[PDB]
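**Q** Below: one structure in structure tokens.
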Amino acid sequence: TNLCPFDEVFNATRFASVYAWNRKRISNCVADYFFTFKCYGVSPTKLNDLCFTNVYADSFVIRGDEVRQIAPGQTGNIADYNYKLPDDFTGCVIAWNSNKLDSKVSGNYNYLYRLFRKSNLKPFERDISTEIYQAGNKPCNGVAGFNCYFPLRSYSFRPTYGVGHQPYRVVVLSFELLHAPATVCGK
Amino acid sequence: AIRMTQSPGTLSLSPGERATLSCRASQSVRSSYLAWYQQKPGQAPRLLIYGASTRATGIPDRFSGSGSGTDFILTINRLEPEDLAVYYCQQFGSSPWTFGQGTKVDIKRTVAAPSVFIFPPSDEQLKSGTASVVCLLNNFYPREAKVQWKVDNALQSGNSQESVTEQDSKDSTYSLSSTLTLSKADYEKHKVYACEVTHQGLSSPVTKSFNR
Amino acid sequence: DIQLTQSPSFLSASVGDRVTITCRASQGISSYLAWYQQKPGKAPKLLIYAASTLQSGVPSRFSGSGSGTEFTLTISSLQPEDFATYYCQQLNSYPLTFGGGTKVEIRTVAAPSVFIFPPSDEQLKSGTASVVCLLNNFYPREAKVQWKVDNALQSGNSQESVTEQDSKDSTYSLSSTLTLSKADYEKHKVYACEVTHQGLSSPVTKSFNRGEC
Amino acid sequence: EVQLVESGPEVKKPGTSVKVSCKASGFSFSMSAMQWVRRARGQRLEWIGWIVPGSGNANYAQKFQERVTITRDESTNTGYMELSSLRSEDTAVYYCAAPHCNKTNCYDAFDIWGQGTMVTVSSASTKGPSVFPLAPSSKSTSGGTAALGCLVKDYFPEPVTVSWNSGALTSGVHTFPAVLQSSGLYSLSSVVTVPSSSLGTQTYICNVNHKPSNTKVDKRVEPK
Amino acid sequence: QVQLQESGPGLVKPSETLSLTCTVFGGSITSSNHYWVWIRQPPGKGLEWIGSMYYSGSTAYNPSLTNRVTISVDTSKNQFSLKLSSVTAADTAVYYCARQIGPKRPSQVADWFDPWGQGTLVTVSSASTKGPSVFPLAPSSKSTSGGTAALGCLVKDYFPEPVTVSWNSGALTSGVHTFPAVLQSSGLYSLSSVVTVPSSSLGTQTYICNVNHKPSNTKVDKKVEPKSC
């Protein structure tokens with residue numbers, strides 16, 4: 001009668017950067033299924049009545065103006081280059097303002113995001129590569145120069161920023177139902 | 001800081017001849033980060049060659065780039081009259097992205113003596129208490145010309161200013177304007193005002209003068 | 001750490017003069033600079049922020065300008081009340097740092113009024129005698145006070161104190177205290193302080209006789 | 001049209017600040033790096049600094065490190081270059097350059113150039129010119145042709161525009177570049193050569209326009 | 001109009017802990033766009049930033065003050081406090097509380113200070129506290145017929161700084177000069193406060209100097225009359 005480890009995901013003291021978003025695989029357990037809460041392809045009042053093959057718990061941090069991108073069929077720097085959800089996504093997205101946890105007076109430059117990438121991310125793709133991005137014709141060869149920039153930047157979360165620039169911790173729960181046996185049942 | 005030195009400072013060539021411009025850096029720069037530009041009179045610079053030897057879009061094939069390390073070359077195989085401009089090289093792989101002093105390309109032509117004209121000050125100006133006497137040297141080549149002012153056979157120095165037009169797009173000549181500035185009081189004390197012109201196209205210096 | 005260097009350290013200008021103070025940052029901080037005015041005994045008062053934006057409620061004769069590494073504060077017409085120490089502050093990087101300050105002095109030469117005060121009978125009851133000499137409302141700041149006790153020049157037993165520049169006439173005041181024992185005070189008779197100053201064509205001596213009304 | 005359009009001419013008192021604009025059109029501006037270069041009248045190009053695409057990360061030459069700030073606004077598609085503590089030696093034409101880009105790919109060099117912004121630093125106020133005739137005479141004729149002109153004198157700042165007969169006369173015109181007089185004001189002359197026999201039956205008017213002072217003058221040059 | 005009223009002891013023995021409090025008036029301390037800061041000024045020296053704080057807890061301290069600085073906020077009392085531990089004589093300074101405006105956007109010009117507390121002098125010393133003795137500085141009997149005379153009060157042998165002097169309960173300020181205290185060889189401070197008044201008023205107008213020395217709970221009102229012979 002194992003209980004699903006949701007406490008470890010929502011109540012984690014430190015969250016991952018959006019470009020290196022974390023995923024917790026949850027299986028073979030019983031779950032008791034100012035917050036941004038949007039579900040897609042499935043109703044929340046029905047999750048306690050459904051069993052799934054696997055439930056994937058994706059967690060990361062973005063800024064407030066970027067939470068609208070964590071959704072199916074969305075475009076933008078976060079959706080295309082950091083964390084993409086498929087068009088037929090079945091699950092829920094949860095976000096809450098974490099300005100009291102992830103913002104420092106001198107600036108919390110620890111949280112990063114990808115700015116440049118040659119192509120768009122596939123659904124659920126995680127790219128932690130930090131190779132010098134070639135924006136021109138000449139080969140960069142790991143040289144930060146003209147048309148050769150570093151692909152990651154910092155959020156620099158400060159408490160004096162506006163809500164659109166304040167940190168938001170995001171937890172994306174994917175509900176998978178392939179073949180296999182259904183082990184994650186709500187109760 | 002990388003120093004870029006271009007030579008020669010000025011190149012005067014007949015149309016159809018081949019031009020050859022030098023760009024040299026105080027240290028080796030990567031060939032992909034050396035660019036050549038062309039700036040025509042009254043225009044912004046235009047990218048000609050980048051990556052040492054890659055012609056930019058729209059640049060005619062008679063422009064050619066070459067070189068590596070510390071010695072780069074721009075070659076204009078058949079010079080056209082429209083190719084008159086200042087040509088700059090720039091390295092932009094190591095900050096600061098320094099420029100060269102540029103090479104000015106004139107269109108060759110034969111020696112042409114100037115036409116000298118003098119203009120006394122107008123009465124409207126003399127009412128203002130000042131007097132400007134103007135000497136005009138029209139349609140000459142080469143650009144080197146000496147203009148000397150004489151007031152009652154007294155050589156003037158330090159009270160005249162000169163100006164030269166850009167090279168003419170049709171006949172490739174220059175024109176110069178020298179202005180002698182005197183007070184109305186000083187101007188009324190004298191009689192013979194003359195500008196003496198020395199130039200390669202003249203057998204001996206030419207003097208244009210008037211009597212007040 | 002961003003260091004701010006303020007030049008000059010001191011300056012003295014006349015009323016109506018145009019004053020210019022420079023603040024040079026060790027690195028370029030764009031327009032992240034503010035100016036403060038601190039009058040004696042008061043907290044600093046914000047004058048300019050963002051290098052050139054005047055604070056609501058500051059006279060228009062104040063103005064700031066500059067960008068990058070060098071910034072200037074300008075007082076177009078210096079007034080007597082503008083006597084203060086002015087500080088610049090960088091507002092771009094932590095830790096927040098200030099410049100060293102520029103003390104701005106103010107006018108025509110003004111001779112001092114001199115007064116001498118005997119030790120009160122209440123203090124003589126305590127065993128110590130203090131003799132105070134007052135130099136009132138003078139400019140410039142430099143003044144010389146000699147203590148003579150029976151025409152014997154004193155040294156080593158007097159301390160001085162000078163007020164900050166007055167915010168209305170731009171003058172200074174000085175007090176010199178001669179400290180003696182009650183026994184030593186009663187041994188001599190004539191007490192005098194002799195004052196010399198730019199505004200005095202000859203020394204001024206205010207004196208009293210111990211005991212004599 | 002792939003374009004880079006800078007702001008208009010400026011006159012700035014010594015010690016003030018100028019902020020030159022550089023708006024883009026045609027290409028993806030957010031993907032595009034931008035460098036700033038200036039050129040003083042009759043000198044060589046001088047590199048000021050450059051900024052990387054996407055972020056505000058700028059890099060400057062040591063000469064302009066203290067007082068030049070290069071910024072960019074992604075929403076309005078415009079880059080800026082602010083030069084504080086202006087002095088006489090800063091008078092120059094300031095250019096911005098950028099490689100053209102689409103959404104993903106960029107050129108390998110700076111091929112897009114702005115038209116340039118002329119900034120002049122001086123302590124003197126604006127002043128309109130005086131237009132004096134350069135009348136033709138026996139001392140200004142040669143071989144059937146005569147020369148005449150206009151003396152555009154004592155103005156500030158640059159520039160002035162001169163045409164002849166409302167633009168009907170272009171052949172043989174020479175408008176010389178202005179010289180900076182010791183008074184701090186500029187002075188220019190424009191001349192034209194015409195056949196001598198036309199002097200009596202043809203009128204010649206030089207059209208002088210000094211936009212900074214809103215001074216338009218049409219001066220007729222009659223024979224002397 | 002936001003006001004800041006600071007308070008706390010002006011005397012702290014060496015190795016003890018300095019403690020000061022600032023009370024915000026005309027506005028709540030739970031400001032979402034301001035920091036609450038402390039700044040100190042050693043006597044005769046410049047300004048040094050100590051630290052800044054957001055109401056919800058986050059702090060930024062000056063790395064030049066090691067780990068002996070703590071700022072705290074009491075939202076329920078509209079107060080924020082400063083605690084500086086293991087103080088030395090190098091900590092003797094006038095301490096100010098102030099309000100710092102914070103940025104609302106990335107790379108927005110902020111971080112200036114407005115308004116400020118009035119300033120509290122804290123003297124690091126072991127020496128014990130002593131209140132002053134107030135002696136009159138009587139106007140000279142000679143004086144003039146109808147000119148101007150001078151009188152004052154001698155505030156002697158007190159520690160630590162400061163004392164405050166007013167005249168006639170604040171009704172006399174024109175012509176008043178209260179001199180900076182001098183540290184006597186005895187280790188105790190001393191100062192005088194003087195005022196110039198017309199000579200004709202000496203018999204008809206009373207003059208009292210009001211001497212306050214908070215560290216010793218001392219309040220002395222001293223009348224200054226012309227001396228009788």
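The first residue you see is number 1, and the count goes up from there.
Header entry for method reads X-ray crystallography, 5.3 Å.
Backbone N, Cα and C atoms are what each Cβ position is placed from, and that goes for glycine too.
Sharing the features that Swiss-Prot gives for it:
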- A:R14 to K (Swiss-Prot position 346): In strain: Mu/B.1.621 (VARIANT)
- A:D65 to N (Swiss-Prot position 405): In strain: Omicron/BA.2, Omicron/BA.2.12.1, Omicron/BA.2.75, Omicron/BA.4, Omicron/BA.5, Omicron/BQ.1.1, Omicron/XBB.1.5, Omicron/EG.5.1; complete loss of interaction with host integrins (VARIANT)
- A:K104 to T (Swiss-Prot position 444): In strain: Omicron/BQ.1.1 (VARIANT)
- A:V105 to P (Swiss-Prot position 445): In strain: Omicron/XBB.1.5, Omicron/EG.5.1 (VARIANT)
- A:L112 to R (Swiss-Prot position 452): In strain: Delta/B.1.617.2, Epsilon/B.1.427/B.1.429, Kappa/B.1.617.1, Lambda/C.37, 19B/501Y, Omicron/BA.4, Omicron/BA.5, Omicron/BQ.1.1; Contributes to cellular immunity evasion and increases infectivity (VARIANT)
- A:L112 to R (Swiss-Prot position 452): Increased resistance to neutralizing antibodies. Decreases HLA binding to NF9 epitope. Increased binding affinity to human ACE2 (MUTAGEN)
- A:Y113 to F (Swiss-Prot position 453): Decreased HLA binding to NF9 epitope. Increased binding affinity to human ACE2 (MUTAGEN)
- A:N120 to K (Swiss-Prot position 460): In strain: Omicron/BA.2.75, Omicron/BQ.1.1, Omicron/XBB.1.5, Omicron/EG.5.1 (VARIANT)
- A:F146 to P (Swiss-Prot position 486): In strain: Omicron/XBB.1.5, Omicron/EG.5.1 (VARIANT)
- A:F150 to S (Swiss-Prot position 490): In strain: Lambda/C.37, Omicron/BQ.1.1, Omicron/XBB.1.5, Omicron/EG.5.1 (VARIANT)
- A:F150 to L (Swiss-Prot position 490): Increased resistance to neutralizing antibodies and human covalescent sera neutralization (MUTAGEN)
**Q** Unmodelled stretch of 8 residues from A:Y33 to A:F34; how many angstrom between the C-alpha atoms?
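**A** Computed span over the unmodelled residues is 18 Å.
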**Q** Any idea what DSSP makes of A:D65 (variant position), helix, strand or coil?
**A** helix
**Q** Tell me which of the variant positions A:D65, A:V105, A:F146, A:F150 ends up closest to A:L112 (variant position) in space, Cα to Cα.
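**A** Checking each of A:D65, A:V105, A:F146, A:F150 against A:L112 (variant position), the shortest Cα distance is to A:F150.
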**Q** Which three-state DSSP class does A:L112 (variant position) fall into?
**A** strand
**Q** Looking at the recorded positions A:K104, A:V105, A:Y113, A:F150, which has the shortest Cα distance to A:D65 (variant position)?
**A** A:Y113
**Q** Quick check for the class: what is the C-alpha distance, in angstrom and rounded, between A:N120 (variant position) and A:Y113 (mutagenesis position)?
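**A** Cα-Cα, rounded: 14 Å.
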**Q** How many other Cβ atoms are found within 10 Å of the Cβ atom of A:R14 (variant position), counting all protein chains shown?
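**A** The answer is 9.
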**Q** Out of the variant positions A:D65, A:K104, A:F146, A:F150, which are near chain B, with a C-beta less than 8 A away from one of its C-betas?
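**A** Correct list, in sequence order: A:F146.
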**Q** Give the sequence-ordered list of residues that share a chain with A:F150 (variant position), lie 6 or more positions from it, and have CB atoms under 8 Å from its CB.
**A** A:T130, A:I132, A:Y133, A:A144
**Q** For chain D, which of the variant positions A:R14, A:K104, A:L112, A:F146, A:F150 fall under 8 Å by Cβ?
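**A** Listed in sequence order, the variant positions near chain D are A:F146.
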**Q** Taking the Cβ of A:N120 (variant position) as the centre, how many other Cβ atoms fall within a 10 Å radius?
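**A** A:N120 (variant position) is surrounded by 12 other Cβ atoms within 10 Å.
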**Q** What number of additional C-beta atoms lies within 10 angstroms of the C-beta atom of A:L112 (variant position)?
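**A** A count of 19.
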**Q** Have a look at the recorded positions (A:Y113, A:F146) and report the one with the fewest Cβ neighbours inside 10 Å.
**A** A:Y113
**Q** Between A:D65, A:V105, which of the variant positions has the fewest other CB atoms within 10 angstroms in the structure shown?
**A** A:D65
**Q** By the DSSP assignment reduced to helix, strand and coil, which category contains A:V105 (variant position)?
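**A** Where A:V105 (variant position) sits, the three-state DSSP reduction gives coil.
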**Q** Taking chain E as the partner, extract the variant positions from A:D65, A:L112, A:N120 whose Cβ is under 8 Å from a partner Cβ; order them by sequence and answer 'none' if none remain.
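**A** Going by the Cβ criterion (under 8 Å to chain E), the variant positions yield none at all.
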**Q** Please identify, among the recorded positions A:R14, A:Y113, A:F146, the one with the smallest Cα-Cα distance to A:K104 (variant position).
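**A** Ranked by Cα distance from A:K104 (variant position), first place goes to A:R14.
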**Q** If I take the Cα of A:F146 (variant position) as reference, which of the recorded positions A:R14, A:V105, A:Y113 has the closest Cα?
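**A** With Cα distances computed to A:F146 (variant position), the winner among A:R14, A:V105, A:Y113 is A:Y113.
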**Q** What is the separation, in Å, between the Cα atoms of A:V105 (variant position) and A:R14 (variant position)?
**A** 17
**Q** Could you state the CA-to-CA distance between A:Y113 (mutagenesis position) and A:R14 (variant position) to the nearest Å?
**A** 16
